[PDB]
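Undergrad: Right, I'll just put the structure down here and ask away after.
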Amino acid sequence: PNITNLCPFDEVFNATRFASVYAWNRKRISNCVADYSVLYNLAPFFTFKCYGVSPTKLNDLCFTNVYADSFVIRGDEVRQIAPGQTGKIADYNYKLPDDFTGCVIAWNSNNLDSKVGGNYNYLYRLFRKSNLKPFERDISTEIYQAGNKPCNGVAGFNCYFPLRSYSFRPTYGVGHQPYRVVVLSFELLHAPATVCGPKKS
Amino acid sequence: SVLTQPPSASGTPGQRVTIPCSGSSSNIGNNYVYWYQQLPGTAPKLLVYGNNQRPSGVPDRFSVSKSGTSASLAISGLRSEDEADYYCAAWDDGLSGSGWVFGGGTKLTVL
Amino acid sequence: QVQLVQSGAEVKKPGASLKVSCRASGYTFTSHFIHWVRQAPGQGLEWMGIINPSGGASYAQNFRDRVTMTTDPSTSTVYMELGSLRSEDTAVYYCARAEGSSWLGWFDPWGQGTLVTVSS
């Protein structure tokens, strides 16, 4: 009757490498007890932004399904992860619906992500024909054209590559620091419980 | 120079003297604090790193403590061989930029 | 046998460019970063940049846009050049080694020091 076990939060939060913005990886958590106390240790002076659950009383609540989304974005752009925002990274790479019942965690990570030589391994899309529906992922790298002439796999004027590259460096101001973001989504009171913290009889 | 130090300090031999380095959350709150000593006419050297340990070839006479958002270097058993400036260093991340902010440098005198 | 050797310099003129080299020996050169610092006479200390022994570099905001410094793993020498000097930039310049990881340094070796004077 008791789910016991342990939720793999340490694997999600402390993974060696996180995905890029346009190819954010989704992970599912189930059949374990969630201890939302190690969370406060990571980014302790940084604030959890939760959107429908009080972060203090989150321990005593059972969730039907928990999904974790991880990526790496620039500093000042983190404010775009909130629901209802508009911008380049909130409309061309990753958008949240305006019904989001979850909580987002962000912390400056300019100790292992960025390098003095410059980190070009993180990419982001810049050009799209139209908007993207909430919680969508596109990896296709077909060349996007805005003029009249068709693009037969070419570059230059009036024909651009949709993927641009972040250029992270140590001695940059807050805003150009690589921020690692993990957002947790879970809905309430609509299905049998699968994951939650301590509970007795 | 976000780091704040007293420009001058003095003490009699055998007296415990404390040199403070008071910073903020960005520079002293998150990262380590390192204490270097510069004699006149010589390049700076290393005295204390990591708030606990010291390099080889350095006596255990100097002691370091860190509290809140500030640090202190106490020199128990002061002698005549401590006529040098003392600098505190800590990586600082700010809205404008980021780097190794240093201190003004305290000129320590022995009577 | 760890040291960071430099070369002396003489007076300059405003608007000119000055170049100094830091050479290492006795240890694996392509393993440790390099830090640059400047000390104005009768003043404190302030560092300039961090460098891979073979690669790029990063510079502080204050001393950006006018410093250029490359790598040369042939004689284990790293050169730095400052352009558009001014009479307030008269100082002593030091090069220091660092821990292989950096980002939390312990500047144990330091350079001899180059005196730079800018007067007309």
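Using the numbering of Swiss-Prot, the residues shown for chain A are 330-530, in order.
Note that Cβ sites are derived from N, Cα and C of the backbone, with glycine treated the same way.
Listed in Swiss-Prot as a natural variant, A:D405 to N is described as follows: In strain: Omicron/BA.2, Omicron/BA.2.12.1, Omicron/BA.2.75, Omicron/BA.4, Omicron/BA.5, Omicron/BQ.1.1, Omicron/XBB.1.5, Omicron/EG.5.1; complete loss of interaction with host integrins. Swiss-Prot lists A:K417 to N among its natural variants, and the accompanying note reads: In strain: Beta/B.1.351, Omicron/BA.1, Omicron/BA.2, Omicron/BA.2.12.1, Omicron/BA.2.75, Omicron/BA.4, Omicron/BA.5, Omicron/BQ.1.1, Omicron/XBB.1.5, Omicron/EG.5.1; May enhance affinity to human ACE2 receptor. One entry in Swiss-Prot concerns the natural variant A:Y453 to F. Its note says: In strain: B.1.1.298. One natural variant named in Swiss-Prot is A:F486 to V, and its note says In strain: Omicron/BA.4, Omicron/BA.5, Omicron/BQ.1.1. For the published mutagenesis A:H519 to P, Swiss-Prot gives the following note: Increased resistance to human covalescent sera neutralization.
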Undergrad: Going by DSSP, is A:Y453 (variant position) part of a helix, a strand, or coil?
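TA: SS state of A:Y453 (variant position) = strand.
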Undergrad: Taking only same-chain residues 6+ apart in sequence, whose CB is under 8 Å from that of A:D405 (variant position), what do you get?
TA: A:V503, A:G504
Undergrad: Say you check the Cα of A:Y453 (variant position) against those of the recorded positions A:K417, A:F486, A:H519; which is nearest?
TA: A:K417
Undergrad: Under 8 Å between C-beta atoms and at least six apart in sequence, can you list the same-chain neighbours of A:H519 (mutagenesis position), or say none if there are none?
TA: A:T393
Undergrad: In whole Å, how far is A:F486 (variant position) from A:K417 (variant position) when you measure between their Cα atoms?
TA: 21
Undergrad: Just name the winner among A:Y453, A:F486 (the variant positions) by count of other CB atoms within 10 A of its CB.
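TA: The most densely surrounded of these variant positions is A:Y453.
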Undergrad: For A:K417 (variant position), list the number of other Cβ atoms lying within 10 Å of its Cβ atom.
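TA: Around the Cβ of A:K417 (variant position), 14 other Cβ atoms lie within 10 Å.
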